[PDB]
Amino acid sequence: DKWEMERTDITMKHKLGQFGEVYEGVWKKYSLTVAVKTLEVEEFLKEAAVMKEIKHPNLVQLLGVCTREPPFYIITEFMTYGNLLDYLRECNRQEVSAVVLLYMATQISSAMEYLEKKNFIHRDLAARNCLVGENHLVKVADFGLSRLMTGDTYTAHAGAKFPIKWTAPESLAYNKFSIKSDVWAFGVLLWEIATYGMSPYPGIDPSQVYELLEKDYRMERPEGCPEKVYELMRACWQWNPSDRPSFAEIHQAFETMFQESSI
Ligand SMILES: CCn1nccc1-c1c[nH]c2ncc(-c3ccc(N)c(C(=O)N(C)C)c3)cc12
């Protein structure tokens, strides 16, 4: 297809390794700095297939694939400032102000509304899996997206391990994932943003989080976080998946807040 590329079109500059086999590269023809994911086989090739169907300003854009013979490449745009978590921790808070925080939440929710619309599920939404470009542009990392009709559920493989503090209670107890477990994770992401990259449930060991969530314990409102934003967080953390808002509802709320904060 139009996506298929020659391996020799790209030269690798620097290895980037929390994301795995991921490199900074050069698309020589365009003098363009790119990101390259290299390599099981069938899972990797499906990743590439799904990414061909993703087209949104706030999801990392696929540029090309090398899938004919090993070693296999997935080539995407390069996000200059790296992951959002480290970006928030290291930022100038006078530059990355409250309105900027709303702007980033609006961008992420836009991408998630798109996935909700297009029957995709993320399953690993967190600040570490969002990427930052110039001028506070934020894009959701989309290399591990899966096909799932919005409303349907996925049952994780036996012995699966999750990032507990981002993981919805139905996922923790029953290994069940849906768009609503993404909504839960987004709530935790909101908290990460509001705190400029604090670790969620600070001091609480992961193995004790589920029992607390049962008892209706939730994280308290972060310092300086608007009540409207915290109410959205808490709506995302509703015990019953069906009681949580949709990303369409969430995006509309943030877009309104961002427009009002600008005016
Ligand atoms: C498919 C390729 N891929 N797999 C995972 C992420 C990306 C990626 C795509 N586009 C990217 N654009 C930029 C970066 C990037 C750049 C600099 C950085 N310091 C970091 C960073 O946060 N650290 C801690 C290594 C991340 C990663 C990706």
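Numbering of chain A is taken from Swiss-Prot, so the residues present carry the numbers 233-248, 251-273, 279-502, in order.
So how was this one determined? The header says X-ray crystallography, 2.0 Å.
Placed from the backbone N, Cα and C atoms, the Cβ positions cover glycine too.
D363 (active site, proton acceptor) falls outside any helix or strand according to DSSP and counts as coil. Marked as active site, proton acceptor by Swiss-Prot on the basis of sequence analysis: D363.
What Swiss-Prot notes for the published mutagenesis of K271 to M is this: Loss of kinase activity. If you draw a 10 Å sphere around the CB of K271 (mutagenesis position), it holds 21 other CB atoms from the protein chains shown.
One entry in Swiss-Prot concerns the mutagenesis experiment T315 to I. Its note says: Loss of inhibition by imatinib. Loss of inhibition by GNF-2. Classification of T315 (mutagenesis position) by DSSP places it within a strand. Taking the Cβ of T315 (mutagenesis position) as reference, residues of its chain lying under 8 Å away and at least six apart in sequence are, in sequence order, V268, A269, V270, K271, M290, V299, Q300, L301, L302, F382.
Recorded in Swiss-Prot as a mutagenesis result, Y393 to F carries the remark: Minimal reduction in ability to autophosphorylate. Cβ neighbours of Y393 (mutagenesis position) (same chain, under 8 Å, six or more residues apart in sequence): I360, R362, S385, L387, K415, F416, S417.
Under the DSSP three-state reduction, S446 (mutagenesis position) is assigned to helix. Contacts of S446 (mutagenesis position) defined by a Cβ separation under 8 A and a same-chain sequence distance of 6+ are given as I403, in order along the sequence. Among the mutagenesis results in Swiss-Prot, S446 to A has the note: No effect on basal activity, but abolishes ionizing radiation-induced activation. The residue drawn here is the original one.
Classification of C464 (mutagenesis position) by DSSP places it in coil, neither helical nor stranded. Taking the Cβ of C464 (mutagenesis position) as reference, residues of its chain lying under 8 Å away and at least six apart in sequence are, in sequence order, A433. A mutagenesis experiment is reported in Swiss-Prot for this position, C464 to Y, and the note states: Loss of inhibition by GNF-2.
According to Swiss-Prot, the mutagenesis experiment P465 to S carries the annotation: Loss of inhibition by GNF-2. Counting only residues at least six positions away in the same chain, the Cβ atoms of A337, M496 sit under 8 Å from the Cβ of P465 (mutagenesis position).
Neighbours of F497 (mutagenesis position), defined as other CB atoms within 10 A of its CB across all chains, total 19. Swiss-Prot gives this note for the published mutagenesis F497 to L: Strongly reduced inhibition by GNF-2.
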From the mutagenesis positions listed here (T315, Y393, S446), select those whose CB sits under 6 A from an atom of ligand 1. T315
Cβ neighbour count (within 10 Å, all chains shown) around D363 (active site, proton acceptor): 18
Rounding to whole Å, the Cα atoms of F497 (mutagenesis position) and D363 (active site, proton acceptor) are apart by 25
DSSP-derived structure type at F497 (mutagenesis position), helix or strand or else coil: helix
